[PDB]
Amino acid sequence: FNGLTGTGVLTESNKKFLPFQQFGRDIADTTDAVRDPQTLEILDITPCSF
Amino acid sequence: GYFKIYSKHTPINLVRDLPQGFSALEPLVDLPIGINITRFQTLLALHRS
């Protein structure tokens, strides 16, 4: 997404970023969620179950 | 080099005094002006009498 590569399950997001905000990274700095570039829909990032 | 404009609308009981309650500002958009600003002024809309 936007030149950033991550491996995780992609799911729709109940949470909504503000219009200025494009991405969300958690306390570990891993991206919590990515807003889709082509359409402004928030997508939750969940790492594949281990 | 990024300028952000924040708008918050809060009802205020006092005629001029600012409210005790916290107001959370929201930036409408982020603009890459790329030029540092060191002076600001307000604009008045005035009509001929």
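Residue numbering in chain B adheres to Swiss-Prot, whereby the residues present occupy positions 199-247 in order.
Keep in mind that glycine also has a Cβ here, set from the backbone N, Cα and C atoms.
All protein chains included, B:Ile210 (variant position) registers 11 other Cβ atoms within 10 Å of its own Cβ. The note that Swiss-Prot attaches to the natural variant B:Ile210 to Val is: In strain: Omicron/BA.2.75.
Here the residue is the original one, but Swiss-Prot notes a natural variant at this spot, B:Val213 to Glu: In strain: Omicron/XBB.1.5, Omicron/EG.5.1. DSSP assigns B:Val213 (variant position) to coil in the three-state reduction, placing it in neither a helix nor a strand.
Taking Cβ-Cβ distances under 8 Å and a sequence separation of 6 or more, B:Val213 (variant position) has no neighbours in its chain. Where Swiss-Prot documents B:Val213 to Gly as a natural variant, the accompanying text is: In strain: Omicron/BA.2, Omicron/BA.2.12.1, Omicron/BA.2.75, Omicron/BA.4, Omicron/BA.5, Omicron/BQ.1.1.
Here the residue is the original one, but Swiss-Prot notes a natural variant at this spot, B:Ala222 to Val: In strain: 20A.EU1. Annotation for B:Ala222 (variant position): same-chain Cβ neighbours under 8 Å, separated by at least 6 residues, are B:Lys206.
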